[PDB]
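One structure is given below, encoded as C-alpha cells.
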Amino acid sequence: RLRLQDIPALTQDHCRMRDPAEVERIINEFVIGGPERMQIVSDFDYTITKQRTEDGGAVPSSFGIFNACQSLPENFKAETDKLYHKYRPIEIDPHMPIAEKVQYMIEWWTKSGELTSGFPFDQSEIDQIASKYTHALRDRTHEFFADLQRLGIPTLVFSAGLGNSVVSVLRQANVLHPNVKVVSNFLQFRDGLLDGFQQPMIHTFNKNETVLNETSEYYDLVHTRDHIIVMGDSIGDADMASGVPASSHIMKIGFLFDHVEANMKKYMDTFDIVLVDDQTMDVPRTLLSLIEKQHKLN
Ligand SMILES: Nc1ccn([C@@H]2O[C@H](CO)[C@@H](O)[C@H]2O)c(=O)n1
Ligand SMILES: [Cl-]
Ligand SMILES: [Mg+2]
C-alpha cells in the first residue's frame, strides 16, 4: 500500500531506479514481512566509510589502516606498495573477465598474507589508527546500526579487506553491536607472531556464494531471514547475498560516486537503487523506519 511518491528520500534527484515499481513492491514486501524476516549484508570500504568526506580529507581502506602502523618492519610498506601497484590495475580492469581476475587476486592476497608474517603485532596500533576515522563513516551510520540493533536485525559486514581494521573502526565508532557480525580476512597469530591471514581467503571476486552460503557458520543466524538488504559501492558487492537460497526479496543498494556517467548504466542494471554522491545512510534508514512503523502497528 506504500507508494514511492510518498517516500521523500526515494524521490530525491540522486536516487536512481531502473524500475521504481519493483522497488515499491519490494518495500511493501519488506513492511508486510516485518523486521523479524529482515537481514543486512553490507560492504565496508567506501560503503560504511565515506567516498566523499564533508571535509577534503582522505579516508584509507582497512588494509590502508593496517599498513599505516609503526610496529611494522621498515620494508613492509614498500613491499605492500609494490604489490598494490602491481595488482590494483588488474582488479579494476573492465576488459578482463572475472574468471581471469581471480587467479591474480589470489596472487595478491597470497603474497600479502605471506608479507604479513613472522613479526609480532599489537591490536592497539590498529586501534590508534582507526580512532582517527570514526568521524568518516557515512552520516547517520550510528543511527542506522542503532535501528538495526533495536529491531534485532542480523547485520553482516562482508569485506574482502582486513577484518581487524574493519572491526576496530566499527567498535570505536560504537556501532559494533551484538547483532553485527564481520566476515573478512582476519590476521592469524602463531606463537606470538603474525602468520598471514586466517582461511578462507576473501577477495573482491568471491564476496558471494563461494564464501557465504548455507554451509557457512553465519547462515544459522539468518536462515529465517528471507528479506535481504544488500549495500555496496562496487558492482561485485551486488552479489554478496547470492548464497542465501530461500531469500524471497532482495533490495540491492549501490552507492555511485566515481565515474558517475560511465558506470551509471551498469549500476542501474545491477542495483535496484543507485545513490549518486550520497554520503549518508538515510535511504536504508528510511526503509527500516517504514518496516518498524508497520511493526509497531502490529
Ligand atoms: N593485500 C591487499 C589486498 C587487497 N587490497 C585492496 O583492499 C581492498 C579490500 O578492502 C581490495 O579491493 C584491494 O584493492 C590491499 O590493499 N592489499
Ligand atoms: Cl571489499
Ligand atoms: Mg567497497
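Numbering of chain A is taken from Swiss-Prot, so the residues present carry the numbers 13-310, in order.
This entry, so its header tells us, was determined using X-ray crystallography, 2.0 Å.
Heads up, the Cβ atoms here are built off N, Cα and C, so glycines get one too.
Features as listed in Swiss-Prot:
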ACT_SITE  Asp55  active site, nucleophile
BINDING   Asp55, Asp57, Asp245  Mg(2+) binding site
BINDING   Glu103, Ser124  N(7)-methyl-GMP binding site
BINDING   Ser171, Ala172  substrate binding site
MUTAGEN   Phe75 to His  Increases KM 3-fold for m(7)GMP and increases KM 10-fold for CMP. Decreases KM 6-fold for m(7)GMP and increases KM 2-fold for CMP; when associated with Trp-121
MUTAGEN   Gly76 to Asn  Decreases KM 6-fold for m(7)GMP. Decreases KM 1.5-fold for m(7)GMP and increases KM 1.5-fold for CMP; when associated with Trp-121
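Structure with Swiss-Prot features highlighted.
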| residue | record | DSSP class |
| --- | --- | --- |
| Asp55 | active site, nucleophile | coil |
| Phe75 | mutagenesis position | helix |
| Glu103 | N(7)-methyl-GMP binding site | helix |
| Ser124 | N(7)-methyl-GMP binding site | helix |
| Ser171 | substrate binding site | strand |
| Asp245 | Mg(2+) binding site | coil |
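Looking only at the recorded positions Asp55, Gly76, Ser171, the one with its C-alpha closest to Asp245 (Mg(2+) binding site) is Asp55. For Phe75 (mutagenesis position), the same-chain residues that are 6 or more apart in sequence and have a Cβ closer than 8 Å to its Cβ are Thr92, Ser124, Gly173, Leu174, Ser177.
Note: the CA-CA distance between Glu103 (N(7)-methyl-GMP binding site) and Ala172 (substrate binding site) rounds to 12 Å. Neighbour counts of Cβ atoms within 10 Å were taken for the binding-site residues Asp57, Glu103, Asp245; the minimum is at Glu103. The record gives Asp55, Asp57, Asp245 for Mg(2+). Within 8 Å of the mean position of their Cβ atoms, the other Cβ atoms in that chain belong to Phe56, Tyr58, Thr59, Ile60, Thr61, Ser171, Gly244, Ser246, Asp249, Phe267.
The shortest Cα-Cα distance from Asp55 (active site, nucleophile) to any of the recorded positions (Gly76, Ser171, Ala172) is found for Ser171. When the recorded positions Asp55, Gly76, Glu103, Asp245 are checked against ligand 1, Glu103 have a Cβ within less than 6 Å of one of its atoms.
Listed in sequence order, the recorded positions among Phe75, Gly76, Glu103, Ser124, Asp245 whose CB lies under 6 angstroms from an atom of ligand 2 come out as none at all. Across the binding-site residues listed here (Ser124, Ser171), the residue whose Cβ sits among the most other Cβ atoms within 10 Å is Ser171. Filtering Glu103, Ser171, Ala172, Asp245 by Cβ distance to ligand 3 (under 6 A) retains the following binding-site residues: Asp245.
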